[PDB]
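Asker: Here it is, the structure in full.
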Amino acid sequence: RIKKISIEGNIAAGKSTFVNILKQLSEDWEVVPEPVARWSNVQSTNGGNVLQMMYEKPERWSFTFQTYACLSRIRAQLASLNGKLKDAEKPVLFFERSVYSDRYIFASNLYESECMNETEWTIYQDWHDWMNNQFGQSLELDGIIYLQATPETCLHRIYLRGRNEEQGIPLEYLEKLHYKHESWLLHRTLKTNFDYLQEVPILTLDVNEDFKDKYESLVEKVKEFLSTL
Amino acid sequence: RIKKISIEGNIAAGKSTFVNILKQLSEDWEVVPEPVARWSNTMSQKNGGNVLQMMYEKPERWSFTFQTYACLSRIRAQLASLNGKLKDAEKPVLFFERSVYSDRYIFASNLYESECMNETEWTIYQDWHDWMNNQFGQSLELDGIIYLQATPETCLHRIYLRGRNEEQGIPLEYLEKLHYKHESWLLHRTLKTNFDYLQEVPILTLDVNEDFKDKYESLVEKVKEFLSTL
Ligand SMILES: Cc1ccc(NC(=O)c2ccc(CN3CCN(C)CC3)cc2)cc1Nc1nccc(-c2cccnc2)n1
Ligand SMILES: O=c1ccn([C@@H]2O[C@H](COP(=O)(O)OP(=O)(O)O)[C@@H](O)[C@H]2O)c(=O)[nH]1
Ligand SMILES: O=c1ccn([C@@H]2O[C@H](COP(=O)(O)OP(=O)(O)O)[C@@H](O)[C@H]2O)c(=O)[nH]1
Ligand SMILES: Nc1ccn([C@H]2C[C@H](O)[C@@H](COP(=O)(O)O)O2)c(=O)n1
Ligand SMILES: [Mg+2]
């Protein structure tokens, strides 16, 4: 089977930018991008933007978004496992975010932020729990690449990307998710219902400096982490 | 193997009355109660109550949240029943109080048409339903459907006979809109579904208009009949 690697990080940290660098560095190295486009134009597998609806009235749409987001990821991630990489010697599938960061970082943060009531949040937890243990050892990650950046850098990279929905985001929101990231992957004190995660290796890279051209060091680091996997 | 039959019908038609009768008749006969119907009385049941109270309170906000949890519940209950006591029983039949297809094609459909679910809610629901079902519940495919036919008028009476105070509000107009949905689907079979096999699933239509609580003999004799013909 394929080594499943997850690239984690805050909003605008540099996930797609870095994951594209690695994507290009090898055949049998493939990527599973977060389906942000499906959330942008809700068309069935013209249509509304559920990423916008959530940022505009989070108290109204957080649960509906958080649900479609996770489901769209699950779908995509599975769909890739079946991809050409199946018939390819020594393969590596690089996932842009994971089912673990949807719940324990974003959805968790919204419930805490009072944008999901106890009921909304319980339903989501039971759904995520039940739904995830229906694959077994299928979507289990082999390793995690944490792309570390200040919530300050993120706010600036949000303002470079220039996606309308998120131009309203305050430092405080990024600051909240940052802390959640640090507790999950750096200090590793964020307990999850996924007991295997406890023994999963994490490579933490400080992607604060504009690595777009100065990325050789970052790539040397991934290649070493992957050998040890 | 276990034969899957679903009991379909409008509100207060007599589904829960019939699934109880059938349950008592055979050791080989097991029944799967509607999650909604239960909640119309342990976190899976605690959430149920909460969401159903909000559902009545403001259907414009909780239609998606409800039709979602109520359907995941159904899949979870039915997948659990398949691995139950019937597994090693000589000639087993599993009766389902309403199906995963009625949730979507009658109720969830009606709520999108009521404007209680917007287009974006509706797109996501249809997509969530298409996926959940094609992955997890591919076994929960039906062997047959027993339609419990009753005039919207009959149901309106049996809603009072029931007495659930929230239910006492339900207009005849609402029951008439749901009636025509059932009739188009199961009786005329003009209702188009995303599930291709439902074009050739056998349907026994029973006229539950007369009180069957005490004269259920013939009704069961026609079921016994239908079961052999699968
Ligand atoms: C369980 C429930 C409670 C209330 C409602 N609907 C309403 O209560 C309601 C109220 C007003 C309108 C019309 N009006 C349109 C315009 N907008 C702005 C307001 C509403 C429509 C529906 C649906 C449901 N949904 C539902 N879904 C599945 C099953 C059942 C159900 C209920 C009882 C017994 N058996 C099954 N019920
Ligand atoms: O070294 C870097 C990495 C990222 N970015 C910019 O930061 C924004 C967000 O990047 P990305 O989509 O990769 O972030 P993600 O949210 O996927 O982590 C984009 O405008 C990038 O060009 C940048 O200027 N320099
Ligand atoms: O032959 C019958 C069947 C049902 N009922 C009454 O109909 C009401 C609702 O029945 P049920 O719960 O079976 O309906 P469902 O909503 O499940 O279709 C209850 O008060 C029953 O006692 C009745 O009077 N006679
Ligand atoms: N469960 C999730 C997943 C993603 N997002 C948002 C954050 C971004 O605005 C976008 C995904 O792109 P990014 O790579 O910038 O995080 O969706 C969210 O709020 N909740
Ligand atoms: Mg992105």
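Numbers in chain B track Swiss-Prot; the residues on display, in order, are 20-60, 72-260.
This entry, so its header tells us, was determined using X-ray crystallography, 3.2 Å.
Placement of Cβ uses the backbone N, Cα and C atoms for every residue, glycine included.
OK, Swiss-Prot features for this one:
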type     : residues                                                : note
BINDING  : B:28-36, B:188-192, B:240-242                           : ATP binding site
BINDING  : B:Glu53, B:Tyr86, B:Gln97, B:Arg128, B:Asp133, B:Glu197 : substrate binding site
MUTAGEN  : B:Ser74 to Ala                                          : 4.5-fold increase in Km
MUTAGEN  : B:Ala100 to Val                                         : Strongly increased catalytic efficiency towards deoxycytidine; when associated with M-104 and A-133
MUTAGEN  : B:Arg104 to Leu                                         : Strongly increased catalytic efficiency towards deoxythymidine; when associated with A-133
MUTAGEN  : B:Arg104 to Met                                         : Strongly increased catalytic efficiency towards deoxycytidine; when associated with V-100 and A-133
ACT_SITE : B:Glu127                                                : active site, proton acceptor
MUTAGEN  : B:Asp133 to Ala                                         : Strongly increased catalytic efficiency towards deoxycytidine; when associated with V-100 and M-104. Strongly increased catalytic efficiency towards deoxythymidine; when associated with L-104
Asker: Please report the distance from the Cα of B:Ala100 (mutagenesis position) to the Cα of B:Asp133 (mutagenesis position), rounded to the nearest angstrom.
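Answerer: If we compare the Cα positions of B:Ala100 (mutagenesis position) and B:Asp133 (mutagenesis position), the gap is 8 Å.
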Asker: Check each of the recorded positions B:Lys34, B:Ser74, B:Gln97, B:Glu127, B:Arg128, B:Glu197 and report back the ones whose Cβ is under 8 Å from some Cβ of chain A.
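Answerer: The recorded positions close to chain A are B:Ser74.
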Asker: Around B:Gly28 (ATP binding site), which of the listed recorded positions (B:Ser74, B:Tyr86, B:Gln97, B:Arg128, B:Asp133) come within 10 Å, judging by Cα atoms?
Answerer: B:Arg128
Asker: Provide, as an integer number of angstrom, the distance between the C-alpha atoms of B:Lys34 (ATP binding site) and B:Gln97 (substrate binding site).
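Answerer: Each residue's Cα considered, B:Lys34 (ATP binding site) and B:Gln97 (substrate binding site) end up 20 Å apart.
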Asker: In Å, rounded, how far does the Cα of B:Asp241 (ATP binding site) sit from the Cα of B:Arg128 (substrate binding site)?
Answerer: 21
Asker: Could you tell me the C-alpha distance between B:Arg104 (mutagenesis position) and B:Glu53 (substrate binding site) in angstrom, no decimals?
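Answerer: Computed Cα spacing between B:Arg104 (mutagenesis position) and B:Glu53 (substrate binding site) is 7 Å.
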Asker: Which whole-number value in Å describes the distance between the Cα atoms of B:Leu191 (ATP binding site) and B:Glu197 (substrate binding site)?
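Answerer: Just about 11 Å between their Cα atoms.
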Asker: What is the nearest of the recorded positions B:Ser74, B:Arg128, B:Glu197 to B:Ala31 (ATP binding site), using the Cα of each?
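Answerer: Result for B:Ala31 (ATP binding site): the nearest of the recorded positions is B:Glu197.
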Asker: Please list, in sequence order, the residues in the chain of B:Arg188 (ATP binding site) that are at least six apart in sequence and whose C-beta is under 8 Å away from its C-beta.
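Answerer: B:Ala31, B:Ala32, B:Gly33, B:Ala180 - these are the non-local Cβ neighbours of B:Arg188 (ATP binding site), listed in sequence order.
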Asker: Out of B:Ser74, B:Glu127, B:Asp133, which of these recorded positions is nearest B:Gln97 (substrate binding site) by C-alpha distance?
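Answerer: Looking at Cα distances from B:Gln97 (substrate binding site), the smallest one goes to B:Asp133.
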Asker: If you compare CA-to-CA distances from B:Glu53 (substrate binding site) to each of the recorded positions B:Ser74, B:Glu127, B:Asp133, which comes out shortest?
Answerer: B:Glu127
